[PDB]
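Peer 1: Dumping the structure here so I can ask a few things about it.
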Amino acid sequence: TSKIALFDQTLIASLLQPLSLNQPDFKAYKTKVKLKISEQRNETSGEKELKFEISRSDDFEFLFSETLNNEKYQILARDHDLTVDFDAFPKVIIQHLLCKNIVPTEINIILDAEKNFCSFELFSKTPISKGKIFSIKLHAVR
Amino acid sequence: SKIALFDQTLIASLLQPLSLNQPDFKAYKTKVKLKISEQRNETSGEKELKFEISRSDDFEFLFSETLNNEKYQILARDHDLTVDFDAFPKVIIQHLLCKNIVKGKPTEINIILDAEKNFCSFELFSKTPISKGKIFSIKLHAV
């Protein structure tokens, strides 16, 4: 209804997940993931929300999302030294960061062992470091 | 055994508490001399990387730290560094502190002082479109 699609593309990501519940060492594969970013109105509050959703054909159980409002975003900005405001955030990553990964920015997705959660991480490599920009914890939709 | 790898005056942002009683910070752009060298530890014979900063504004502004391979491993771990101890200084010097040719954004240096000026954090940044892009920080101690 109020939902507005800002971004809907297939990107190459590295997918990591522990070998098992007891073995936290990751196995890692390059994989294609569909990322959708939209804005919507919270039904109870009327406030603006940013929704992130990932899926991939490889695994029907692979359905994750998170919704950020202004306050959730402030926490994110604080934790990652983000320099843009809530309203600018999606526009800048879409226009300056994500377009590069569509089927140098890198995307990592890290799964829970039980696949209840995944961390959606964006990177911009430096000559001496990984250059992690932020990570958002997404939860299983299913 | 000391070998100079880098000896240059750079523009930094200097942050420090208002006073010993006022923890809130004030910020100024300032010129700082940064020296990076390699040397042999006298007792162990191992290679050491020495960072030294100074500035003419304040004679008591004299800070250094020496990193050996082990100290570096801790740094690389804390900051997701992707190069080894031997490459570290060469890459920073050649790719982060270097002057680009006039024909991911420019590097920025932050120096954060202790209120008592016993320690300062030497921080290197490479700005992104949405974030500060802190690369690493090294705690230097008063000389």
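Following Swiss-Prot, chain B shows residues 3-105, 128-167, kept in their order.
Heads up, header says this was done by X-ray crystallography, 2.1 Å.
The backbone N, Cα and C atoms fix where each Cβ goes, and this holds for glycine too.
Here Swiss-Prot flags B:46-98 as domain 'PISA'. While the structure shown retains the original residue, Swiss-Prot records the mutagenesis experiment B:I154 to D with this note: Homodimerizes but do not form higher ordre structures.
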Peer 1: Distance between the Cα atoms of B:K105 and B:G128, in Å as an integer, please; the 22 residues between them are unmodelled.
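Peer 2: Output for the chain break: 18 Å between Cα atoms.
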Peer 1: Near the Cβ of B:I154 (mutagenesis position), how many other Cβ atoms are there if near means within 10 Å?
Peer 2: 22
Peer 1: Per DSSP, what is the residue tally for the domain 'PISA' (B:46-98) in helix, strand and coil?
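Peer 2: Result for the domain 'PISA' (B:46-98), in helix, strand, coil order: 20 helix, 15 strand, 18 coil.
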